[PDB]
Amino acid sequence: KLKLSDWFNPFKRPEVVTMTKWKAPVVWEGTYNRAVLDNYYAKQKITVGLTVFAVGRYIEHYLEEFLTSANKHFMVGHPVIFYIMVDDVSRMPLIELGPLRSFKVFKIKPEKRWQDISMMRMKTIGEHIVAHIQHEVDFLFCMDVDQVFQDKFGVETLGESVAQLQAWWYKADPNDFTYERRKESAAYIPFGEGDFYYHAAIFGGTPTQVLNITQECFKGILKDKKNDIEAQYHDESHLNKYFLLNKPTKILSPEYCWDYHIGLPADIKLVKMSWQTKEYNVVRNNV
Ligand SMILES: O=c1ccn([C@@H]2O[C@H](COP(=O)(O)OP(=O)(O)O)[C@@H](O)[C@H]2O)c(=O)[nH]1
Ligand SMILES: OC[C@H]1O[C@@H](O[C@H]2[C@H](O)[C@@H](O)[C@H](O)O[C@@H]2CO)[C@H](O)[C@@H](O)[C@H]1O
Ligand SMILES: [Mn+2]
């Protein structure tokens, strides 16, 4: 029975987009009352899950930093379960976790192409939601491993379906978004359409919603394979088509997923997560 104005004040950030035409909040630093929400969610005794995949040398390059930072900054004050999907459990860094954190690790098959490693997450996440995550958590985030939490990433981010504004295009016009523009692809979005460009490095929602996001995305990924086409930005293209069709009930500002290569402009007030510098020459093994 949470009311949006109970926790969200768009007027605190008058200079950026804080509400979508479909009434979803865009959560920016300054607009959220975390104390109110912490109190609310704690009475509900929620648990929040976080999936992260590290296949190949992504493990050595990023997984420890990811997990160490998640331990420190993700949903502090609430039980969290980290779900770690790796192709080689023997390379799992087994960091010390803090109060209300715990984890479990799954061995997954390494797909041959990095593009398929990235896309197949959609299949695997849905399998895991059905098998166990739906029974374990109230909300789930699914995140890329190549990034680091920098400050509190808390219950202000929770909602039925949560999308991340991608850091380079948040002020852009839809016709500049890098949507899949080939009509042959399941992820196609025509010029003239589109609300935002969402980053596939972070998405979440309830287990039920995330199951639908991932299932729908993976259906498009498979469909494209049958049509001998691969979306230009892989699962991200599909995710953006998903969220065009099924609008997110919450969007996170680029503060929640920031690329410091851009610098730090005035709109980015408090960074909660930052991208790792890309290292494709080492961590990917195909073009
Ligand atoms: O070789 C692969 C490529 C991808 N990934 C996973 O898929 C995510 C998406 O790929 P990536 O981060 O490389 O895409 P980018 O953000 O650089 O476009 C990575 O963060 C990892 O979680 C992985 O573990 N190993
Ligand atoms: O297309 C989505 C894709 O974008 C990459 O980021 C790019 C950005 O799109 C581009 O404008 C800029 O010139 O370079 C950035 C990288 O240096 C992301 O890396 C990728 O993960 C997706 O978000
Ligand atoms: Mn990434």
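Chain A is numbered as in Swiss-Prot; the shown residues are, in order, 82-368.
The header says X-ray crystallography, 2.0 Å.
Using N, Cα and C of the backbone, Cβ positions are placed for all residues, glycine too.
Lifted from Swiss-Prot, the feature list:
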type: ACT_SITE; residues: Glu317; note: active site, nucleophile
type: BINDING; residues: 134-139, 225-227, 247-250, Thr259, 359-365; note: substrate binding site
type: BINDING; residues: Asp225, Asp227; note: Mn(2+) binding site
type: MUTAGEN; residues: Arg365 to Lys; note: Strongly reduces catalytic efficiency
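Projection of Swiss-Prot feature records onto the structure.
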residue	record	CB count, 10 Å
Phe134	substrate binding site	24
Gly137	substrate binding site	18
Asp225	substrate binding site	21
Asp227	Mn(2+) binding site	20
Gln247	substrate binding site	23
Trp250	substrate binding site	17
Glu317	active site, nucleophile	24
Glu360	substrate binding site	13
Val363	substrate binding site	12
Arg365	mutagenesis position	17
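Not one of the recorded positions listed as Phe134, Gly137, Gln247, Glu360, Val363, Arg365 brings a Cβ under 6 Å of any atom of ligand 3.
Across the fold, the C-alpha of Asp227 (Mn(2+) binding site) and the C-alpha of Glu360 (substrate binding site) stand 10 Å from each other.
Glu360 (substrate binding site) sits 19 Å from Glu317 (active site, nucleophile), taking the CA atoms of both as reference points. Checked against ligand 1, the binding-site residues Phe134, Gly137, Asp227, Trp250, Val363 give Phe134, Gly137, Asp227 in sequence order as having a Cβ less than 6 Å away from one of its atoms. With a cut-off of under 6 Å between the Cβ and any atom of ligand 2, the binding-site residues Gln247, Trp250, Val363 reduce to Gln247. Of all the recorded positions in the record (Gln247, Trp250, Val363, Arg365), the one with the smallest CA separation from the residue listed as 'active site, nucleophile' is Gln247. Of the recorded residues, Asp225 (substrate binding site) and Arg365 (mutagenesis position) place their C-alpha atoms 15 Å from one another. Counting in whole angstrom, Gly137 (substrate binding site) lies 8 from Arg365 (mutagenesis position) by their C-alpha atoms. DSSP gives the residue listed as 'active site, nucleophile' a helix state. Reduced to three states, the DSSP call for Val363 (substrate binding site) is helix. For the pair formed by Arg365 (mutagenesis position) and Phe134 (substrate binding site), distance between Cα atoms is given as 14 Å, rounded to the nearest Å. DSSP gives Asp227 (Mn(2+) binding site) a coil state; it is part of no helix or strand.
In the three-state DSSP scheme, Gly137 (substrate binding site) falls into the coil class.
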